[PDB]
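Visitor: I am attaching a structure below and will ask some questions about it afterwards.
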Amino acid sequence: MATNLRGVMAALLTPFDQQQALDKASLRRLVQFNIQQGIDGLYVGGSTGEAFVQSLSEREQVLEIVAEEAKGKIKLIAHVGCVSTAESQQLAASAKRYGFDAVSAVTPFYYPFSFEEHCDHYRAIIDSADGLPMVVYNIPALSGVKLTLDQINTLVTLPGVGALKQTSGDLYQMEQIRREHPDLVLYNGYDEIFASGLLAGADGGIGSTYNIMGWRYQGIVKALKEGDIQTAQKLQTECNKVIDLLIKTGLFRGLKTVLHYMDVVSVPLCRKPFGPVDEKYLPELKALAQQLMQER
Amino acid sequence: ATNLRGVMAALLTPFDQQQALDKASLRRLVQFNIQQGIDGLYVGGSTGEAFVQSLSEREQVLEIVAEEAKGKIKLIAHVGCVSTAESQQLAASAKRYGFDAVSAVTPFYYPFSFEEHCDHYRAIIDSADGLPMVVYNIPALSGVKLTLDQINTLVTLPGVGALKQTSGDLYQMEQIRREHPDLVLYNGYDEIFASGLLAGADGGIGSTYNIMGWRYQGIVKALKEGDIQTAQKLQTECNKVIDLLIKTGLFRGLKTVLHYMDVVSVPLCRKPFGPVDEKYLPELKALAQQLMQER
Amino acid sequence: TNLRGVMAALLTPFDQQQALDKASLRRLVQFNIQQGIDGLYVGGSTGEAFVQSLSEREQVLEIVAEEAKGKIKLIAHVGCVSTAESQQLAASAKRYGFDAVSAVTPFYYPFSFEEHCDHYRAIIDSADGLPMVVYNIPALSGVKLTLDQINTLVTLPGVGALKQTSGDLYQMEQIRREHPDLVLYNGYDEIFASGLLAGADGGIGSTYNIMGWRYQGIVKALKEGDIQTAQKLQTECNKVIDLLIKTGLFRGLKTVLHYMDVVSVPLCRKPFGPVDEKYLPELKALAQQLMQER
Amino acid sequence: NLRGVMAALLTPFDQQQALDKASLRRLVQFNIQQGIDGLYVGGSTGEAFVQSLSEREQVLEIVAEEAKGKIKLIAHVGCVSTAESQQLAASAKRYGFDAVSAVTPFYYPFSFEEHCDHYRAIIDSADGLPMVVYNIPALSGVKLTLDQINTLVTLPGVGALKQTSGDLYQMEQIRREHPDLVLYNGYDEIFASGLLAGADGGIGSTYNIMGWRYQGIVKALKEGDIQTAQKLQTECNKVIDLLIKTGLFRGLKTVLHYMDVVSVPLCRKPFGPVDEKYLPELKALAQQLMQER
């Protein structure tokens, strides 16, 4: 329990004020909100936190505040990945200083890096994490990096790696990874296939929609554990009705908007080039917020 | 059953040393599947090497399978060709032979508009003279990538009664089930069968069912009983097998296992498919032994 | 001589009932010859071979040979997914007196590179002497070859050319650099001029059926160092290709040919649909333009 | 006038991965001395995406001090963030660049409308400097349609398009729709063919070591000497084949190092060093190019 990274952890969003600057009060509120719905932990500074439109100092600011709010209450994973190895190393050292339980890094993108270069990138960050386990992050849809099973096997067996965030809808690969690494912490990355992902071999998950309905995913874990397939399917179906909507509205901004109606986030904007939510979607987003609050 | 839902094996086409149809082996394979407790057979699809067969050869297989299993298990005839006219010919034959339904892969190679794909299915349904159509979505091999809206339109065309979904996208599998509560939905990738059923599929069609169909029936049973652990363990065993078969070459590996099970006389596939690398024979023979003992 | 040159990818005219229109096929062959085409590529994608039976493809090969053998070069595309079927067509092409055979990389099923190599070897054997034109068209076949694999295919015993339907002109140059004497056909009409500059020494295309003289004009312009003329000609070809892609390539070409009094019925085989009536005015005007120009 | 052959500038670093100012100045002067028309600064080639905003500004400022008024200067100010891109655009204006450029924001999926507003916002901050839209699907993962490209290049304030695409059908279509558009060929290995299709110049990283060859291809095609154009392109590709094998940026830096222009040929991590098995070819290439011109 003290060191176990397995579980359902929300990919944290970064609330901004009207001027696009960090809204500290809302960030703290979002951390507490997640803790209150029984989340196992938080994955901070990843895609969902709009890290790639933030500076290093801004990412460190978020990491520090979240630690003050949640260190000791729930598990904390710091996504310290940048395209640059040196920048990733700086964030890794900060994560350790703030007391995070683990670090994580997306495969460096934009430039075509060889597999050997990706491996050395992880090794360097693991060195700077000084003790904190590394969570390899595979997300080809956004990074453009397509790894083979053999390459994934090599990455997850590097000294210092304790988990893999698998943001892939290939559940054959998910099963193969589980079969090859029986003890590996394996996070399902696409919320919309959570139930099937666990069945395939994942033993937990990290997702952005957990911010507004994390209890449903915890419910799926329990349902499958008790052999209640009907309940597991029903919960996944409800999650997907929500995901359908969020994808149409824009994932991060849609989530922030729902959180705004739940009195957690003051201003639901994302940073440019992300645009605002189309007004035509507000009725459904407001109704969703009302439903989720009634449910919780 | 009075419906098309279930676990159906995608039938392989046994050939002799001359690459010609081995009728005796085909009959044995049909009977072998029936004894395994399979719900039906999907004939003339990718797995039957239909695309390296002539129209008359495909028809010959349909006729023989019908002779062997009509009335015993469900029979689905894949009549799809790039040509609409050729597909219609096979559909008319399937009707004549008494098949329970027809199926057609989205026409490939040439890029066709979605409207043309729709008209293609309509024309085949017309020739099927009453037999329901099983739309076949398999982007990996066909190169045709349909959107959810397009899939919804195809499955609702008059005369369509099912969808064979050979896609690993389980978000789409769930969306299809959500939009069509009563649709017969076959999981197409054997290696994700358990997860596919959980996502919304209510059955499946697969090549590996030929050598271990009881395992998939076991997964259906396990999930229906809420025995998640048994379902997972069964899927794991199936995947250990699939890993090997993909390494050896899927169709030829399956035929080789069937050969060691005394079902297929000569385990050859038609060129350009090459033979199995002799280095894999020990593992394939051992697998056959394991499966036979498992029954 | 050799197989280098500008060859039209022949279309297969059909009648109202989707059956081969022999008279129109003959007219189209003669029409191409009169345009000054160097040869014809028969039985390929453009001839709707993949929606034809082996017997139908053979019938087309036989008729074209009767009409143009000895007048222009004739390449028979005998490719099928099946090796055995491809071999039957190769043997027929030999029997009819074609100058060479060609085969698209077998599609649909995933085949190993070794299997692709053996496929070409088997067809070459049945071609009984006719040189093989390897056919690389990843967009339609789904088969993506590496430069090393392409080099291996073009050097197989019996291979005499490569039809490169790829817009990658870096690879076009690399192929020319590795094989200085290789007959290399540019496959995408819309980049013909640039393809030749990159290293192709000729081309095979479906639009050659209605304006082959323009492509011959580009070859001449580049040969004489007239860059602007080459560019202007390519620009005109592309204005046409823009339209044809909008209307549907094969049916659009057949429709133009219909207005040129060459093809009786401009239909393609199902699942190909008919041309949208709204495009007829543009297609008719194009036919008129090309006839006046020619 | 922004039409021409301009080198995509590399950013020299020292053994500790910090900016090597002296080598940066030397590389700028080296390019000017070989007759380059201008420099494209802070793009992919400058390793901008493994640099901080302040580091990118430092490079822009130094380059301006060294070349403003002598050759054309285009500042690539593109970032995923619009605000960051605007900061660099404002700095580019302050340093006196002739134009700004921005790659389509990447990683996160953005709507076309969002891409358009991104460019408009940067153009506003460029305070007068024309914008060079940058299309490079291979690296960005953003695939634009012809209609979308047409919309982007027609936005007020856009004066050119850097087309890093091997699709020469689209290159021709773009030229057909925009007769007066400054259109830079982005893949050095198809330069000759790109110009024939419609490009009227180019921006490339290999121009740093053999820009005169590309200038030579422009001249050859203008004079109708196709043979010379092809020979030059062939020689460029023999070099490009090698550089892709060795790693493009580090290969170029290594050649420049043997030419005594760049002190340390390293790229920033995660880029690794050059495999020593390639040094014989790289040294020979440097020797060859120095003798050539």
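All residue numbers given for chain D refer to Swiss-Prot; the residues shown span 4-296 in order.
Placed from the backbone N, Cα and C atoms, the Cβ positions cover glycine too.
Okay, so Swiss-Prot annotates it like this:
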ACT_SITE  D:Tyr137  active site, proton donor
ACT_SITE  D:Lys165  active site, schiff-base intermediate with substrate
BINDING   D:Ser47, D:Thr48  pyruvate binding site
BINDING   D:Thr167, D:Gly189, D:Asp191, D:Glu192, D:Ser208  aldehydo-N-acetyl-D-mannosamine binding site
MUTAGEN   D:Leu142 to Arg  Changes substrate preference. Maintains much of its original N-acetylneuraminate lyase activity, but shows a 19-fold increase in condensation of L-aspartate beta-semialdehyde (L-ASA) and pyruvate
MUTAGEN   D:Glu192 to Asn  6-fold higher specificity for dipropylaminocarbonyl-substituted derivatives
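I'd like to know what surrounds each of these features in this structure.
Guide: Residues near D:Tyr137 (active site, proton donor) in space but far in sequence (CB under 8 A, at least 6 apart, same chain), listed by position: D:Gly46, D:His79, D:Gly81, D:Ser104, D:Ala105, D:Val106, D:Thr107, D:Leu164, D:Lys165, D:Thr167.
According to its DSSP assignment, D:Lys165 (active site, schiff-base intermediate with substrate) is in a strand.
In sequence order, D:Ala11, D:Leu12, D:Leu13, D:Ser208, D:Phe252 constitute the residues six or more apart from D:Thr48 (pyruvate binding site) in its chain with CB-CB distances below 8 Å.
Secondary structure at D:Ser208 (aldehydo-N-acetyl-D-mannosamine binding site), taken from DSSP and collapsed to helix, strand or coil, is coil. For D:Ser208 (aldehydo-N-acetyl-D-mannosamine binding site), the Cβ neighbour count at a 10 Å cut-off comes to 23, with all displayed protein chains included.
In the structure as shown, the Cβ atom of D:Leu142 (mutagenesis position) sits within 10 Å of 18 other Cβ atoms.
Its Cβ placed at the centre, D:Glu192 (mutagenesis position) has 26 other Cβ atoms within 10 Å. Under the three-state DSSP scheme, D:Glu192 (mutagenesis position) falls in the helix class.
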Visitor: Quick test of understanding: given the recorded positions D:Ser47, D:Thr48, D:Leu142, D:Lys165, D:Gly189, D:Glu192, name the ones whose C-beta is under 8 angstroms from chain A.
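Guide: Out of D:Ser47, D:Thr48, D:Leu142, D:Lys165, D:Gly189, D:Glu192, D:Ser47, D:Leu142 lie under 8 Å of chain A.
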Visitor: Near D:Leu142 (mutagenesis position), which recorded positions out of D:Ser47, D:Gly189, D:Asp191, D:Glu192 have their CA within 10 Å?
Guide: D:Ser47
Visitor: Between D:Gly189 (aldehydo-N-acetyl-D-mannosamine binding site) and D:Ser47 (pyruvate binding site), find the distance joining the two CA atoms and give it rounded to the nearest Å.
Guide: 12
Visitor: Cβ atoms within 10 Å, counted per site: which of D:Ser47, D:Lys165, D:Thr167, D:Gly189, D:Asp191 has the most, among these recorded positions?
Guide: D:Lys165
Visitor: Take the mean position of the Cβ atoms of D:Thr167, D:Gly189, D:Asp191, D:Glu192, D:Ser208, the recorded aldehydo-N-acetyl-D-mannosamine site. Which other residues of that chain put their Cβ within 8 Å of it?
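Guide: The answer, listed by sequence position, is D:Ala11, D:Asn188, D:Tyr190, D:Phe194, D:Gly205, D:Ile206, D:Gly207, D:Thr209.
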Visitor: Can you tell me the three-state DSSP label for D:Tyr137 (active site, proton donor)?
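Guide: Once the DSSP labels are grouped into three classes, D:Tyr137 (active site, proton donor) ends up as strand.
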Visitor: Under a three-state reduction of DSSP output, how is D:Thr48 (pyruvate binding site) classified: helix, strand, or coil?
Guide: helix
Visitor: Take the C-alpha atoms of D:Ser47 (pyruvate binding site) and D:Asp191 (aldehydo-N-acetyl-D-mannosamine binding site) and report the distance between them in angstrom, rounded.
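Guide: That comes out at 14 Å between the alpha carbons.
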Visitor: May I ask you to pick out the recorded positions among D:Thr48, D:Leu142, D:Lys165, D:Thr167, D:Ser208 with a CB closer than 8 angstroms to chain C's CB atoms, ordered by sequence, or 'none' if no residue qualifies?
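Guide: Near chain C - Cβ to Cβ under 8 Å - we find none.
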